[PDB]
2 protein chains.
Amino acid sequence: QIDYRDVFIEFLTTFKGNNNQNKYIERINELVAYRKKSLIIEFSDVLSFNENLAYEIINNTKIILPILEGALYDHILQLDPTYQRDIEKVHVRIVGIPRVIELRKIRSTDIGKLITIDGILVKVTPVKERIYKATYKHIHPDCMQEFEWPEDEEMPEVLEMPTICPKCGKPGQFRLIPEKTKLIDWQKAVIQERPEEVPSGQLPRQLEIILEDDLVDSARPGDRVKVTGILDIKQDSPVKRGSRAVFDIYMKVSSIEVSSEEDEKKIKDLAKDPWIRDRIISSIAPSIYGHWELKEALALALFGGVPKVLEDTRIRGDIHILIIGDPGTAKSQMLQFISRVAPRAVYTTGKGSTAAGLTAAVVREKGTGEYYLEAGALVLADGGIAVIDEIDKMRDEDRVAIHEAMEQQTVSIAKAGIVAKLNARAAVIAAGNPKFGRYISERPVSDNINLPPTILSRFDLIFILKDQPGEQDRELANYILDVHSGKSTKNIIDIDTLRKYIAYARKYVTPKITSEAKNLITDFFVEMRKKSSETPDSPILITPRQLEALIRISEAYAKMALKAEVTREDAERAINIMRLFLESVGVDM
Amino acid sequence: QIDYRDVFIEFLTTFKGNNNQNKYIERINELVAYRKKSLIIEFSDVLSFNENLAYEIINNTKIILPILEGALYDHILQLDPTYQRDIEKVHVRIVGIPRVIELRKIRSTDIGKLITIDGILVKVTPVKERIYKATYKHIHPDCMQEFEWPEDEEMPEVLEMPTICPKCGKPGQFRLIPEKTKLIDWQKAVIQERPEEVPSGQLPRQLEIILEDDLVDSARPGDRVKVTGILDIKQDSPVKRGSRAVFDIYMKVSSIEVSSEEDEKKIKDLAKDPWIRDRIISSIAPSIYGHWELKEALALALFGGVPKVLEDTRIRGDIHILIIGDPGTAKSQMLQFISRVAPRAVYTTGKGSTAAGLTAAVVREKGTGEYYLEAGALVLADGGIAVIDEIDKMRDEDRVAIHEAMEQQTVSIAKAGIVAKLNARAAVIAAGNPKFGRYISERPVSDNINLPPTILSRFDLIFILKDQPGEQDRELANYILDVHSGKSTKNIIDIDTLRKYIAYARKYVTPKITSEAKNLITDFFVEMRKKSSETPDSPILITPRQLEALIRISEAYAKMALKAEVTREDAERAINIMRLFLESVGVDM
DNA sequence: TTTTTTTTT
Ligand SMILES: [Mg+2]
Ligand SMILES: [Mg+2]
Ligand SMILES: [Zn+2]
Ligand SMILES: [Zn+2]
């Protein structure tokens, strides 16, 4: 038996990273400066430094975590006495446990160990307080004594009151003292297994987890997470008998991850190539032949524009795309790829969606009997991409409910005496089919779309796809068979790198409008408005929302190349793609 | 007087199997490799070796079973001393009990003996944990003692706390320690009697079964199982008085089997026949005369293609068949046969089904008032075949809800704040009648089918059946009367053998496309588009989906012969069969 | 009652 306090402190102060910069030393300095009261330690670093220490942490986690926390607290206090009186104690969290078990394969033998489960967050409860050291008061004409009922022991999960007053050795009734009671933050969350690991013909399972102290509010619903901790059984009503000798299992979260310096370096060198825009476009849906304009348009929606917020109003900075085409034109394949490449995307269908399920659901809690809101599909997709397949197959009554969300990016709910406004800053991608299944050349655009002009004006770009057999049939057949044969096209950025590239660009890039683009946009907008009045029978209208599109598209083009200003070249690209949108629908230039 | 501990040991190690290889020794050796912890014993094997032990097992199971487990553990321990500290005990499961009782014939005299029940699983609860050895601490300021209350006795299904502390002989308050508590896996399932056993008029009855230890998650809902164990009465609140001395019956499962190496050699022998494809086609619906092209198409759907999973998207590998015919053409006859020979099939009707029930339904459980997902018809058919009879009779607004599942093989639900995706990789076979009941040659094909072009393109093959009274009436009449007279057709593979053949092919066979097949497929696909453009009047469209139909059919043809490569011969059959399909819908090539 | 999805007069 050898003390690990010296080894743990030595590991923190002597570990060398990639550049031998003592990374953990900097984290401690950040912890001291910010009073973060929590430290994250990578498991492989501990294993590389000393494999014997790693095994004790994995196995004897129950009794070794407080030892390391106490030793670390002394080191922090030695480094800076001012850290005291602000943080009572620190927490050590281990990340990178080699023991990973699927949510569906949890057995009795795994209870009481430190295991890691990766899943999807579903529900998060509001933060609440849990008592871990109570202070009762035996009220009785002779007692007038207060005491901490749990002696040299933490208050268990089941609340219990003293039976005999220790100060007097007599029975009676006891009163809790909130002022001297010690509390700890407590949150309840529910995790779900990934759809790619669910067995065939079975519904996904769910597991409930506990977040405490600083771990609260570490994630939002719909985010892939990785958690590590100790499993335990759950007790709800143990006071009254009636068998129920079967208990569930809940997880005590110790370390939580969501979804680096080296990644930024990899991303930065990509933008050095002048042809970065073409590479990104060619990397969208590599298994789909042709549709270069559609592929180019989808890339703009992934990056999006720059939202503008003023002292009196705000302007949306998202691009909405509507695609209409004949069946079999691979409209859904691109949408599925978007949902798999975007950092945050939600995939829905017209028939499988409802008005309540798309914006906000008002439900009544049976335990409380009061109404409370539930996040809709658009709300969960805030700051991301919203995909609505088969937009024409949903009822118009439910479809018209998203008019405010598509433009104002807000959802107003006035039901059951509850009034609220929720942010819905998401870009909507919709696909559908013409009124008669296939597009009819002889019939005009009005009866083919079969959609009200109001919703059409909210779409920045509208593309019409036509399945016309011709000279491209032979090359299309070869491409499809190559995909089925396993052959793939190289010189394509992988999905993981592309997803990282999109996330980085949306966070650290904000292009500015220059004078050259201002003149180019104005001339095109005025000229295209003049042609609109020539043929006012088209279902589409050239509204001021169209002028908004050029600014957003130009910003998206600049954001693609990690630029800082909208140059003259970007304005030309925005005009070129805008012309194709007008040309496809039936408006000549 | 006589001990069976040594009797069981020699039976395991000295028992000549069918091939005289000591199969039970191999099973024990296989058990050690992966720590199976469960050994399956055939009742016939015990009866063949020593009849005396057979009666003891079947009549005194509750006593002799633990004794045999101890003997087996020592034998395994000697073979592998390392078997300790991972598997503390093993289990002995007995199958093939001759005592089989119908679910409706259970009486009081059937309680307490080992019986076998055949039925259909309908509900599986999530895996939970049951306490069988608790650990309590007496909360009395003088005690501080830890003890296991269920001493010298397994903890009953009704949880009970001690009234007097064993180590101090005093009453008071007791607390349970989860860390020192011993748990065991516990799962609840519901079984239903087969439709062939339900008597006239009444609805089928249900029985509750309990699965423990490794038996959890041994089967999925909708499967046919054969459970074996001891019946017992169910109690919830025995303390709660107020009459009601009537108790239900719950089933304690000890061994469950769902639905041998001799099958593989028998299956391999069948595939060696060069005319295996013809024999399989002739073995589909032996009671139906004619319809050779329809029989061949149905065989392809049973086997199906090879799904492709890529890093970005996935390609559907199932084949969908649509049949349109006049009444009396026995369309529903093969559909019933398909649902009987397929390893996993679900039979539905257009009128008796709704959109919610087809894919997924969101229902509110009154126990908690919270919405939860319910598996639909397509979800439960994942990995199998879904049959939709009388598709034309059902509502159009309900038919559009399955467009996504038939191509993307996924179901998306956004209702009441619930967003999820479910896999629905199931082949769809549909039948229906024309617009005016009978087919009319004077009217064009477009208005006769009366279906939207979108759903028509999804189907791989569409066959139109016409009832023309000709010279074949006498031949058809004789065949029908022969069936009614008890005469049957010989030299046909039985359903039991055919079902085994199909299951083996779909698992261990994965054909690949060759260069020769690519040229034939590409040339014929181009011919479709050229012919289709020449006649823009047919309601069917030659979309790129038809190209995948050639690939899927070619793979299915190769899979029927247990081949690994799709040769030119398979490609020619794929081209030939679709030529008939095009001819049926009035397209001549 | 009121809001939600569902099958049903
Ligand atoms: Mg689609
Ligand atoms: Mg019929
Ligand atoms: Zn007192
Ligand atoms: Zn005691």
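Don't overthink the numbers, they just go from 1 along the chain as shown.
According to its header, the structure was obtained by electron microscopy, 3.0 Å.
Each Cβ is built from the backbone N, Cα and C atoms, and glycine gets one as well.
Taken from Swiss-Prot, the feature domain 'MCM' applies to A:276-480.
Among the mutagenesis entries in Swiss-Prot is A:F303 to A (Swiss-Prot position 318), noted as: No effect on helicase and ATPase activity. A sphere of 10 angstroms centred on the C-beta of A:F303 (mutagenesis position) encloses 20 other C-beta atoms. The secondary structure of A:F303 (mutagenesis position), as reduced to three states from DSSP, is helical.
According to DSSP, A:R314 (mutagenesis position) is assigned to a strand segment. Note: A:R314 (mutagenesis position) has non-local neighbours A:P307, A:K308, A:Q409, i.e. same-chain residues 6+ apart with C-beta under 8 A of its own C-beta. One mutagenesis experiment catalogued in Swiss-Prot, A:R314 to A (Swiss-Prot position 329), is accompanied by this note: Impairs helicase activity; when associated with 326-A-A-327.
According to Swiss-Prot, the experimentally introduced change A:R316 to A (Swiss-Prot position 331) is described as follows: Loss of helicase and ATPase activity. Here the Cβ of A:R316 (mutagenesis position) has 20 other Cβ atoms within 10 Å, regardless of which shown protein chain they belong to.
Residues annotated as ATP binding site in Swiss-Prot, with sequence analysis given as evidence: A:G325, A:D326, A:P327, A:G328, A:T329, A:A330, A:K331, A:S332. DSSP assigns A:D326 (ATP binding site) to coil in the three-state reduction, placing it in neither a helix nor a strand. Taking the Cβ of A:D326 (ATP binding site) as reference, residues of its chain lying under 8 Å away and at least six apart in sequence are, in sequence order, A:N433, A:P434, A:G437, A:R438, A:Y439, A:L465, A:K466, A:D467.
Every protein chain shown contributes to the tally, and the Cβ of A:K331 (mutagenesis position) ends up with 21 other Cβ atoms within 10 Å. Here Swiss-Prot describes A:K331 to A (Swiss-Prot position 346) as a published mutagenesis experiment; the accompanying note says: Loss of helicase and ATPase activity.
According to its DSSP assignment, A:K331 (mutagenesis position) is helical. Experimental mutagenesis is annotated in Swiss-Prot for A:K331 to A (Swiss-Prot position 346), with the remark: Sharp decrease in ATPase activity. Almost devoid of helicase activity.
In the three-state DSSP scheme, A:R344 (mutagenesis position) is classed as coil. Among the sequence features in Swiss-Prot, the mutagenesis site A:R344 to A (Swiss-Prot position 359) is noted as follows: Loss of helicase and reduction of ATPase activity.
Within the same chain, residues at least six positions away from A:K351 (mutagenesis position) with a Cβ under 8 Å of its Cβ are A:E390, A:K393, A:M394. DSSP gives A:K351 (mutagenesis position) a coil state; it is part of no helix or strand. Listed in Swiss-Prot is the mutagenesis experiment A:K351 to E (Swiss-Prot position 366), annotated as follows: Loss of helicase and reduction of ATPase activity.
Where Swiss-Prot documents A:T359 to E (Swiss-Prot position 374) as a mutagenesis experiment, the accompanying text is: Reduction of helicase and gain of ATPase activity. Reduced to three states, the DSSP call for A:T359 (mutagenesis position) is coil.
Around A:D389 (mutagenesis position), the same-chain residues six or more apart in sequence whose CB sits under 8 Å from its CB are A:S332, A:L335, A:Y347, A:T348, A:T349, A:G350, A:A430, A:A431, listed in sequence order. Under its mutagenesis entries, Swiss-Prot includes A:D389 to A (Swiss-Prot position 404) with the note: Loss of helicase and ATPase activity.
Sequence-distant neighbours of A:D473 (mutagenesis position) (same chain, six or more apart, CB under 8 Å from its CB) are absent. What Swiss-Prot says about the mutagenesis result for A:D473 to A (Swiss-Prot position 488) is this: No effect on helicase and reduction of ATPase activity.
Under 8 angstroms separates the C-beta of A:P327, A:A330, A:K351, A:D473 from a C-beta of chain B, among the recorded positions A:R316, A:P327, A:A330, A:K351, A:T359, A:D473. Only A:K331, A:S332, of the recorded positions A:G325, A:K331, A:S332, A:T359, A:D473, place a Cβ under 6 Å from an atom of ligand 1.
Remark: A:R344 (mutagenesis position) has A:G222, A:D223, A:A381, A:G383, A:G384, A:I385 as non-local neighbours, by Cβ distance under 8 Å and separation of at least 6 in sequence. A 10 Å cutoff on Cβ-Cβ distances gives A:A330 (ATP binding site) a total of 21 other Cβ atoms nearby, all chains included. For A:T329 (ATP binding site), the nearest neighbour among the mutagenesis positions A:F303, A:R316, A:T359, judged by Cα separation, is A:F303. Measuring Cα to Cα from A:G325 (ATP binding site), the mutagenesis positions that fall within 10 Å are A:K331, out of A:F303, A:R316, A:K331, A:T359. Counting every protein chain shown, the Cβ of A:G325 (ATP binding site) has 21 other Cβ atoms within 10 Å. Of all the recorded positions listed here (A:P327, A:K331, A:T359), A:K331 has the Cα closest to the Cα of A:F303 (mutagenesis position).
Closest to A:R316 (mutagenesis position) in space, going by CA atoms and restricting to the recorded positions A:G328, A:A330, A:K331, is A:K331. A:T359 (mutagenesis position) is 25 Å away from A:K331 (mutagenesis position) when you measure Cα to Cα. Its Cβ taken as reference, A:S332 (ATP binding site) is surrounded by 21 other Cβ atoms within 10 Å in the chains shown.
Cα of A:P327 (ATP binding site) to Cα of A:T359 (mutagenesis position): a span of 29 Å.
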